Amino acid sequence: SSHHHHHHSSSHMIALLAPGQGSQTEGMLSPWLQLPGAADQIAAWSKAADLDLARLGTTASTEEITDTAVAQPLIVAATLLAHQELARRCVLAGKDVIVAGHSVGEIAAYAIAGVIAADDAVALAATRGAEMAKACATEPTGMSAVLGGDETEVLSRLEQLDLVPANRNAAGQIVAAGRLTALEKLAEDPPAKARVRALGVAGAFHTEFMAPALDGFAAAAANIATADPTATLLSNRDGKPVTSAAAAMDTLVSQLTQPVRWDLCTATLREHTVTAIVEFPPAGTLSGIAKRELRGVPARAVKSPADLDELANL
């Protein structure tokens with residue numbers, strides 16, 4: 001984390017995207033682990049996070065990975081190992097860099113933007129999941145995706161049923177969150193010309209039902225070294241860039257019970273003339289959204305190291 005601001009001789013802008021939850025795959029660390037330096041870092045982080053990462057990345061079932069307490073650090077683990085190699089390759093030399101993470105991915109984005117250290121981030125993702133899981137055992141809650149019709153109609157409807165728009169990802173892409181009974185009521189009758197799919201998650205993330213998780217998350221968030229960003233770093237709260245480290249960490253914490261306004265992140269990306277987009281593993285969804293919402297901007301979904309190759313020039 002020490003650098004020289006590149007010279008422009010007399011746009012060169014790349015989005016880096018860090019994935020959220022709900023796309024972690026059975027074999028998601030295999031392509032990265034056999035690379036030099038990765039095993040060492042993982043044992044270090046696995047011990048640092050106090051959960052077994054090396055095993056849970058290779059021969060682990062999707063089911064034991066869909067467990068927020070495991071899922072969260074594991075996603076972040078994969079994102080950083082992937083970025084770590086991208087940096088190492090020097091592919092981004094002389095590019096203006098903008099970074100945004102989804103939901104959990106903010107922890108990984110913060111690390112990519114050099115606000116927190118790689119190891120600390122994983123440890124904080126472990127706390128996030130562990131604390132969030134406790135909160136889920138309070139009241140039967142969940143989240144259900146709403147692939148949508150009329151934006152006004154869909155917002156009016158979650159109000160009636162007392163559910164939060166927990167993710168606002170795209171135009172017509174809303175996640176609803178709250179009590180399982182209220183979500184069943186959403187499913188039982190949706191607002192016309194729209195669909196509902198109960199995402200398999202253990203609680204209603206990014207809603208007020210995460211209060212109990214707040215203190216536990218804030219405690220680790222505070223005990224962590226910090227630095228002012230080395231990239232334009234976006235925040236899920238409003239999609240504005242974050243200037244100071246203190247600000248970022250404040251937002252990150254309070255983002256636990258607030259809507260993920262990823263749509264407004266996509267808006268900020270447009271007004272930067274991003275030339276290309278890189279999603280990190282487990283990549284897929286965020287690049288999908290960017291293909292649809294950001295016309296004519298190339299986007300790559302990193303799954304294996306072989307993908308970081310045709311980026312040498314962009």
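These residue numbers are counts, starting from 1, taken along the chain as shown.
So how was this one determined? The header says X-ray crystallography, 3.0 Å.
Quick reminder: no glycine exception, Cβ is built from N, Cα and C everywhere.
Listed in sequence order, the residues of the same chain lying 6 or more apart from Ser103 (active site) and placing their CB within less than 8 Å of its CB are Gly20, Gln21, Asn167, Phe205, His206, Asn236, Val260. The active site annotation in Swiss-Prot covers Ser103 (among others).
Here Swiss-Prot flags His206 (among others) as active site, drawing on similarity to another entry. DSSP gives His206 (active site) a coil state; it is part of no helix or strand.
Quoted from Swiss-Prot, the note on mutagenesis experiment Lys185 to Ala (Swiss-Prot position 173) is: Nearly abolishes pupylation and dramatically stabilizes this proteasome substrate in wild-type mycobacteria. Around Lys185 (mutagenesis position), the same-chain residues at least 6 positions away in sequence with a Cβ under 8 Å from its Cβ are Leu161.
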Reduced DSSP state (H/G/I helix, E/B strand, rest coil) at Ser103 (active site) is coil
For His206 (active site), what is the tally of other C-beta atoms lying within 10 angstroms of its C-beta?
23
Note that 6 residues are unmodelled after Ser10 and before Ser11; then state the distance between the two Cα atoms in Å, as a whole number.
14
